[PDB]
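Enquirer: Could you have a look at this structure, given as structure tokens, before my questions?
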Amino acid sequence: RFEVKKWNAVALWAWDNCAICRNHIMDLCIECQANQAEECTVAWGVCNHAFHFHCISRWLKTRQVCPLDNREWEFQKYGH
Amino acid sequence: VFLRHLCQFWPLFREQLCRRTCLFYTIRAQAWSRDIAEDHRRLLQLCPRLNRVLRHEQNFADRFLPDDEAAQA
Amino acid sequence: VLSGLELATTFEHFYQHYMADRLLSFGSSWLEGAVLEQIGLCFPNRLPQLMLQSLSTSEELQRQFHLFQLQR
Amino acid sequence: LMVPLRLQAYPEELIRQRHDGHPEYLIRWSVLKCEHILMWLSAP
Amino acid sequence: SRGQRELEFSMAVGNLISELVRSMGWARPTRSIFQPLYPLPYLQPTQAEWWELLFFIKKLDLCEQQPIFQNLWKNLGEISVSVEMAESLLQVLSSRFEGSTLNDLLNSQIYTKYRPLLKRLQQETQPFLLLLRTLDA
Ligand SMILES: [Zn+2]
Ligand SMILES: [Zn+2]
Ligand SMILES: [Zn+2]
């Protein structure tokens, strides 16, 4: 017979517009959609989310984490 | 109804009631401390008494004081 | 020298595939963290750092589960 | 002994003696700033 | 009884409070009151309605109370009466009261839970209330 002295198990946490302002992913920025005449380019970050430069500028000026995945936001500068 | 109307005249009633509560509760606290100092083995029973006191105050707040700020005071 | 080039993505893809088995064969030693503190800025998306951080988050979760049992 | 209520209260007298079925004493309490009011206290 | 004495004290205090209020004419989501995971044990979880009924009842006449008193006697520290029976008795009394007594017996939150010109004025001196409003106007 055999006996178990220790063990390790594994599992995955299995579960898309601009969630922060909820406008359509390719659409414009609601903050500036109130003040019609649309200047926010989309911003990408290492954590692989796409948000509006306006949204992110404000939010980051408030807090310094990615609002979607709890990591320090890093403006993606690869390929640029 | 009358308690609410008195609560709707706020300063004097609030002040009097607050003083009375302070006095009553602090006398009670000194009494409990004096009882507790007698034997160390009573804190285990001391917990539910605090539970019931908090229960009674929460009930009073939920039934007789409309506004929040008064309740938190 | 690979950083900032195109080859970064394929190198990182290949690196993940061995770091996986290495972490499951041995806990995250000093070696993996040191190699990463050397060559980290080469990996474009920072996947390996995230695997390493994942092991630590899991130990934290173990602590919380213990407390939750006590409360129940 | 005057537990802080700024104000602090000092006892005055035992102006009567009267649930559990036991002695209940009405005791006055004169306030002093940094009018006395009566409270019904028990023996302990 | 001591409970009967308690009921008497309630009756007296209620009469006094209603008289003072009406005569003088003056007439939320739960949260811990204490804050400025083990749950808050106190936060987690009618007799007053009944007492209201007993009171408005005893404001009626004695031989007029005897029927409802008999009904209860067949149906008093604890009267776990039915909502229907209390509502029925209340509706019946809704015709037997008069004037400001009628208004008050209809003015309570329990209601939300469940010669000729002189008669109109007694039922509602709100004509005099509007006269006051006009006089101010
Ligand atoms: Zn947006
Ligand atoms: Zn915008
Ligand atoms: Zn993110």
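Residues displayed in chain A correspond, in order, to Swiss-Prot positions 21-35, 40-61, 66-108.
Just so you know, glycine gets a Cβ as well, placed from its N, Cα and C.
Annotations per Swiss-Prot:
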BINDING   A:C42, A:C45, A:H80, A:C83  Zn(2+) 1 binding site
MUTAGEN   A:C53 to A  Strong reduction in ligase activity; when associated with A-56
BINDING   A:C53, A:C56, A:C68, A:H82  Zn(2+) 2 binding site
MUTAGEN   A:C56 to A  Strong reduction in ligase activity; when associated with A-53
MUTAGEN   A:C75 to A  Strong reduction in ligase activity; when associated with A-77
BINDING   A:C75, A:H77, A:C94, A:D97  Zn(2+) 3 binding site
MUTAGEN   A:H77 to A  Strong reduction in ligase activity; when associated with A-75
MUTAGEN   A:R91 to E  Impairs UBE2R2 activation by neddylated Cul2-RING(FEM1C) complex
Enquirer: In which DSSP state, out of helix, strand and coil, do we find A:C42 (Zn(2+) 1 binding site)?
Expert: strand
Enquirer: Can you tell me which of A:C42, A:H80, A:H82, A:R91, our recorded positions, come within under 6 Å of ligand 2 at the Cβ?
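Expert: Near ligand 2, sequence order: A:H80, A:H82.
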Enquirer: Could you list, ordered by sequence, which of these recorded positions: A:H77, A:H80, A:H82, A:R91, have a Cβ under 6 Å from ligand 3?
Expert: A:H77
Enquirer: Around the Zn(2+) 3 site recorded as A:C75, A:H77, A:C94, A:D97, what other same-chain residues have a C-beta within 8 angstroms of the site's C-beta center?
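Expert: Close Cβ neighbours, site residues excluded: A:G73, A:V74, A:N76, A:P95, A:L96, A:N98, A:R99, A:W101.
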Enquirer: Under a three-state reading of DSSP, tell me whether A:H80 (Zn(2+) 1 binding site) is helix, strand or coil.
Expert: strand
Enquirer: Should we count any of the recorded positions A:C75, A:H77, A:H80 as near ligand 1, judged by a CB under 6 A from one of its atoms, and which?
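Expert: From A:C75, A:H77, A:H80, counting a Cβ under 6 Å from ligand 1 as near, the near ones are A:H80.
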Enquirer: Cα of A:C83 (Zn(2+) 1 binding site) to Cα of A:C56 (mutagenesis position): how many Å, rounded?
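Expert: For A:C83 (Zn(2+) 1 binding site) versus A:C56 (mutagenesis position), the Cα atoms are 10 Å apart.
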Enquirer: Can you count the other CB atoms that lie within 10 A of the CB of A:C56 (mutagenesis position)?
Expert: 15
Enquirer: Distance check, please: Cα of A:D97 (Zn(2+) 3 binding site) against Cα of A:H80 (Zn(2+) 1 binding site), rounded to an integer number of angstrom.
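Expert: About 16 Å separates the two Cα atoms.
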